[PDB]
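Single-structure report; data block below.
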Amino acid sequence: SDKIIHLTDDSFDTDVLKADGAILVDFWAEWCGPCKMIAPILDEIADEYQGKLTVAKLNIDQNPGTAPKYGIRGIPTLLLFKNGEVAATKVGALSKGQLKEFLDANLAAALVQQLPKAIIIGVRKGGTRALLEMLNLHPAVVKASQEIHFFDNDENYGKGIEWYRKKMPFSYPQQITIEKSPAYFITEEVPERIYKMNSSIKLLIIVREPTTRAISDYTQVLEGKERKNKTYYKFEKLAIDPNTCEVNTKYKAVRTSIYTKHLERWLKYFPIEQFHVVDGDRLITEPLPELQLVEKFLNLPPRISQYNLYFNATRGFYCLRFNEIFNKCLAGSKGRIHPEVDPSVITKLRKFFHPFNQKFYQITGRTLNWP
Ligand SMILES: O=C(O)[C@H]1O[C@@H](O)[C@H](O)[C@@H](O)[C@@H]1O[C@H]1O[C@H](COS(=O)(=O)O)[C@@H](O[C@@H]2O[C@H](C(=O)O)[C@@H](O[C@H]3O[C@H](COS(=O)(=O)O)[C@@H](O[C@@H]4O[C@H](C(=O)O)[C@@H](O[C@H]5O[C@H](COS(=O)(=O)O)[C@@H](O)[C@H](O)[C@H]5NS(=O)(=O)O)[C@H](O)[C@H]4O)[C@H](O)[C@H]3NS(=O)(=O)O)[C@H](O)[C@H]2O)[C@H](O)[C@H]1NS(=O)(=O)O
Ligand SMILES: Nc1ncnc2c1ncn2[C@@H]1O[C@H](COP(=O)(O)O)[C@@H](OP(=O)(O)O)[C@H]1O
């Protein structure tokens, strides 16, 4: 649960000089009395300043090379670095008020609404909400908690990019905003609009087994009709053409699962390097490895840990653990009791997707091992 980076001489360059934004470094030693008194104050500050400041320590007895390069002749010393250059210093023991006065006087943390620098564009039912919720565990990530539907709605898109920006949450300059809008993946007119706004934007795609995703899709549409006391057909009657007895390519649930078909459209405007495909099947069984890849994709330091995720045998999925008294599980619409589909139909669907799946692996570079 520790939020303080433990530094060494060998790690100082990568963790401090090559870090983005603001880092406060405490130079300390076991023999330094005031260092010990101030140590818990830094723990409080690391929580209160999450998103604007990272806190780090270097033990100068164990790592004696770094302090002489900064002329440090007494400890505790607090050095505030920004982008590899010393920004401010404080010498000696100080109280919380002096430190907060020092930090507030030295950090340019204009809380601002910024346009997203990463967008979860799909795919619906692949775990888009879950992915967004998990990425928000990173101190530098700030989520747009509602779908805004900007690029897929001519009405909203007419209001201009500024309207979109002012629909984003407040964040600090050094924070990265992430939006989730599954419909963007399928809406045919959306890649050009996003490309125009920011051609270097990063795009996130979350997928799970094609056939499974279609059944999850069907279940939601079914629940929506049963809620309103309406009628609906069985999955089989919709996914299989009655006449030919083949897969019904006109059914949206099936078309949406042909991930490759949609990706081709997006690739006409963005290079594959700007995309990262998250394995939704692995996100359910073992999230952390998939989330750690997203961290590197976003140029974010490793900060999501195994402590943040815990298995809830009751709900049957993983839930989020932020601090010691803030837990959050996903809503009831996440984790629906799927209907049993005739094994024969499932086999036909699996074979149908197979060639599209192999193309997807080849284009994206990630083999997801789907049946
Ligand atoms: O098909 C027909 O018959 C249509 O025919 C036409 O000719 C007629 O004219 C129409 O009248 C007929 O309408 C029906 O069919 C259309 C088309 O469907 S389509 O073919 O699939 O396209 C239906 O319209 C579509 O309905 C979709 C749907 O999924 O129902 C829409 O999908 C998008 O939007 C939904 C709804 O979002 S929202 O309103 O909530 O904003 C998304 O599903 C919800 O996702 C949110 C989410 O943000 O994750 C969930 O919110 C939960 O979680 C929140 C956060 O919690 S936590 O952090 O996880 O812990 C929490 O704050 C919420 O409280 C919580 N909700 S909860 O209920 O309390 O649990 C919701 O749970 C999800 O339901 C969906 O992901 C999104 N997908 S997208 O499209 O890919 O973007 C779609 O936009 C829309 O066009 C029409 O409804 C239908 N009418 S009928 O059923 O009456 O027949
Ligand atoms: N920790 C988690 N808790 C609940 N559902 C999760 C989850 N991680 C992934 N999911 C999955 O994400 C799906 C919904 O994705 P989306 O938010 O894009 O609609 C769920 O569909 P099911 O209801 O079919 O299980 C479920 O499989």
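The first residue you see is number 1, and the count goes up from there.
Backbone N, Cα and C atoms are what each Cβ position is placed from, and that goes for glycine too.
The secondary structure of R124 (mutagenesis position), as reduced to three states from DSSP, is coil rather than helix or strand. Around the Cβ of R124 (mutagenesis position), 19 further Cβ atoms fall within 10 Å across all displayed protein chains. Looking at Swiss-Prot, the entry for mutagenesis of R124 to A (Swiss-Prot position 99) says: Reduces enzyme activity by over 99%.
For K125, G126, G127, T128, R129, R208, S216, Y318, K334, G335, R336, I337, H338, the entry in Swiss-Prot reads 3'-phosphoadenylyl sulfate binding site, with the evidence type similarity to another entry.
Recorded in Swiss-Prot as a mutagenesis result, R129 to A (Swiss-Prot position 104) carries the remark: Reduces enzyme activity by 93%,. Mapped onto three states, the DSSP output places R129 (mutagenesis position) in helix.
The substrate binding site annotation in Swiss-Prot covers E147, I148, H149, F150, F151, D152, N153, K180, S181, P182, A183, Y251, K252. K252 (substrate binding site) carries a helical DSSP state (H, G or I).
Under the heading of mutagenesis, Swiss-Prot lists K180 to A (Swiss-Prot position 155) and annotates it as follows: Reduces enzyme activity by over 99%. In the three-state DSSP scheme, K180 (mutagenesis position) is classed as strand. When Cβ atoms from all protein chains are considered, those within 10 Å of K180 (mutagenesis position) total 25, not counting its own.
Listed in Swiss-Prot as a mutagenesis experiment, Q220 to A (Swiss-Prot position 195) is described as follows: Reduces enzyme activity by over 99%. If you draw a 10 Å sphere around the CB of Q220 (mutagenesis position), it holds 14 other CB atoms from the protein chains shown.
The Cβ of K334 (mutagenesis position) has 14 neighbouring Cβ atoms from other residues within 10 Å, across all protein chains displayed. Per Swiss-Prot, mutagenesis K334 to A (Swiss-Prot position 309) is noted as: Loss of enzyme activity.
Residue density at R336 (mutagenesis position): 14 other Cβ atoms are found within 10 A of its Cβ, drawing on all protein chains shown. For the mutagenesis result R336 to A (Swiss-Prot position 311), the note given in Swiss-Prot is Reduces enzyme activity by 98%.
In this view, the densest Cβ surroundings among the recorded positions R129, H149, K252 belong to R129, judged by other Cβ atoms lying within 10 Å. Relative to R129 (mutagenesis position), the recorded positions with Cα atoms inside 10 Å are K180, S181, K334, the candidates having been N153, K180, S181, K334, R336. Ligand 2 lies within reach of none of the recorded positions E147, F151, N153, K180, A183, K252, judged by a C-beta closer than 6 angstroms to any of its atoms.
Checked against ligand 1, the binding-site residues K125, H149, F151 give no residue with a Cβ under 6 Å from it.
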